[PDB]
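Enquirer: I have a structure here, written as structure tokens, and I will follow up with some questions on it.
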Amino acid sequence: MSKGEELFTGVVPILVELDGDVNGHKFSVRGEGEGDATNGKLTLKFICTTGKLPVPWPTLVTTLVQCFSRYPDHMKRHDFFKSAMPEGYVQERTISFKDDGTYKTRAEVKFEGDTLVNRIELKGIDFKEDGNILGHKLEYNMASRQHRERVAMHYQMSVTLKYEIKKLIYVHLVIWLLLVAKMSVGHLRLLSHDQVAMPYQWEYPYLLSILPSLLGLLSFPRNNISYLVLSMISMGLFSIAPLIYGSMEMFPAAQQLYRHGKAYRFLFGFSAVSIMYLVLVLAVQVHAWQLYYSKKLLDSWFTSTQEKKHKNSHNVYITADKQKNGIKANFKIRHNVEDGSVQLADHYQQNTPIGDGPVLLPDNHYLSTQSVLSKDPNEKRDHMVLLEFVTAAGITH
């Protein structure tokens, strides 16, 4: 891809500096953090260095470095932002808050040494003093949200399936311990062989069935989708497959018992094949429900985490602006108002490269942007802790 993209193969420090004037209220915001374009992830902490921020933090998120977007391998030819580095680009925006004021911003994004810096001037005009902005009626998040009911539905489903799987796992571990004790008793002849027959061959790979069960338990504390899919695959191979093969391996001994009335293996006074078929039948049932619930648990985690992703994402639609040798962007942020509603912020953006030099003019695409806002409990000043995930995605071609 472009040269300039090579500046983003590692974790890059970030500095953000904003000077702002909204309806005469002057303020400054300084931010520092790290940038990881390979994962398209950003972590920054912002501080209002002049005291109290006169506007809500969510209104400043879009203004406070799209060069850290992860561009897919086939879309790297469309990455204008990295292509303009190291000299950088100028980013200008008009942000129209519906039925309220407007932000006018101009920013320079460039490398200063080994640090990607974003220096912004912001001006806000014609804001209503009792509106959603200067009135601070906005929620502290960037959520783009029937859906609330689905979130509760998903959590209850996850809680339900975890409990059912846990109970089946407990039954399985009791069975596993009994078969372990039975196998080691006979192998070392703790009791004679007429008492405890040597195991059938299917019992040896069934010992591996403890691995999917434990990996299932490991996925629960943090809803680890990777652990659970590993649990399901090994379950079919190590919990179900040995029992299917044992159903057939023990069949000739069942034939000899039910037609010749003749047994060669014994388990506590009874024929081993009759005992072990009952064990196999119980274990098959336990593992059949365990897999079924696990697939439903897997479906639930996937749907809920994807549904959350869709609803916490804003799309920045980027088009080429060949007249100014740059790009333009248009998108709308829907800020949540505390009365259970939304305040729209229409974004009009244009980017121009700072220095002379070729840059990538992209075809139409968008950046899928996810931001999570939080607080630092030890930080007393007015601040915002920001975690962001960005990915370009507009082009299937």
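One-based numbering along the chain as shown.
Each Cβ is built from the backbone N, Cα and C atoms, and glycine gets one as well.
Pulled the feature table from Swiss-Prot, pasting it below:
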- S313 to P (Swiss-Prot position 147): Increases fluorescence at warmer temperatures such as 37 degrees Celsius (MUTAGEN)
- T369 to H, W or F (Swiss-Prot position 203): Results in significantly red-shifted excitation and emission maxima (MUTAGEN)
- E388 to G (Swiss-Prot position 222): Suppresses the 399 nm excitation peak, leaving only the longer wavelength peak at 475 nm (MUTAGEN)
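Buried or exposed, and what's around them? Tell me for each listed feature.
Expert: Just so you know, the Cβ of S313 (mutagenesis position) picks up 19 other Cβ atoms within 10 Å once every protein chain is counted. Classification of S313 (mutagenesis position) by DSSP places it within a strand.
For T369 (mutagenesis position), the same-chain residues lying six or more positions away in sequence with a CB closer than 8 A to its CB are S313, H314, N315, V316, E388, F389, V390.
Secondary structure at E388 (mutagenesis position), taken from DSSP and collapsed to helix, strand or coil, is strand.
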Enquirer: What three-state class does DSSP give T369 (mutagenesis position)?
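Expert: The residue in question, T369 (mutagenesis position), is strand (DSSP, three-state).
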